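Asker: Okay, here's the structure, questions in a sec.
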Amino acid sequence: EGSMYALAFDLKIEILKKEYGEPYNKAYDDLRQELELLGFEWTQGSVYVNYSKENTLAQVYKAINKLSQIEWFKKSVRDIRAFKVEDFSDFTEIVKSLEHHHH
Amino acid sequence: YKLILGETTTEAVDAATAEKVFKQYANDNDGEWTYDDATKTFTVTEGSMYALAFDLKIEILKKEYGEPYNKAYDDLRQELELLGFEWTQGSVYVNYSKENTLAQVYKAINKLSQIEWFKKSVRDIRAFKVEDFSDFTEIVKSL
């Protein structure tokens, strides 16, 4: 069936603070649950990946919609992107760490 | 020997000799080739974009690289930049190239694999095959 999608974004802390208030880091906890629910999994600081293969495109439109309802997000967001991911590979994680070079 | 590009077949002597055919074939009609012998199914996909995303344990960085650590991210952006991957909002790098990009991805992994502190600090690092990407910033803001 269809392909997978990645969701990535960045917030302007300066204004994030005002439209949310400290501790502002709690804001990322919020978005997390919301995005988790739509099938998007937390991969690393503001980059979510829904690994589903069904009607995923639909999930992005849903996620964008939800975010659009969260005032503090609309006002602080610097950028928000959606990548169509045809295939991935963690190869690195382990290779990166273990692999040693004898010169 | 099926050839996923649509499709095609051939009655070559073996998987090895079969590739030569499909090779010239799609070359006269060009990308990354894969092969599944257990099913005699060759598959090829032309130029593609790749994303490269990584995450480091800040706890370790401060010990392996030093404090302040932000420089380390710059160091990284530059090595990655030289390899064709450009920084994109957040610690996500995208190589837009579309040709032999996969090689660049491996070129990048290899470099990173040889940088001690990075080896020591990575929490996770992966690459994505990106077909298309859309920017929703402006829409997300509309009322």
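The first residue you see is number 1, and the count goes up from there.
Placement of Cβ uses the backbone N, Cα and C atoms for every residue, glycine included.
In Swiss-Prot, a published mutagenesis experiment is listed as A:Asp10 to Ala (Swiss-Prot position 7), annotated Significantly reduced ribonuclease activity. For the mutagenesis experiment A:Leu16 to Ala (Swiss-Prot position 13), the note given by Swiss-Prot reads: Nearly complete loss of ribonuclease activity. Record note (Swiss-Prot), mutagenesis A:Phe40 to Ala (Swiss-Prot position 37): Protein unstable. The unchanged residue is displayed. Quoting Swiss-Prot on the mutagenesis of A:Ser46 to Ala (Swiss-Prot position 43): Nearly complete loss of ribonuclease activity. As a published mutagenesis entry, A:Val77 to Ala (Swiss-Prot position 74) appears in Swiss-Prot alongside the note: Protein unstable. For A:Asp79 to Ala (Swiss-Prot position 76), Swiss-Prot lists a mutagenesis experiment annotated as follows: Significantly reduced ribonuclease activity.
Structural setting of the listed features?
Answerer: In this structure, A:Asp10 (mutagenesis position) is part of a beta strand by DSSP. Long-range C-beta contacts of A:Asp10 (mutagenesis position), restricted to its own chain and to partners at least six residues apart, with a cutoff below 8 Å, comprise A:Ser46, A:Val77, A:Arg78, A:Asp79, A:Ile80.
DSSP gives A:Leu16 (mutagenesis position) a helix state.
In the three-state DSSP classification, A:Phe40 (mutagenesis position) falls within coil. Packing around A:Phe40 (mutagenesis position) is summarised by its Cβ count: 25 other Cβ atoms lie within 10 angstroms of its Cβ, all protein chains included.
DSSP classifies A:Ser46 (mutagenesis position) as coil under the three-state reduction.
A:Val77 (mutagenesis position) counts 22 other C-beta atoms within 10 Å of its own C-beta, drawing on all protein chains shown. Under the DSSP three-state reduction, A:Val77 (mutagenesis position) is assigned to strand.
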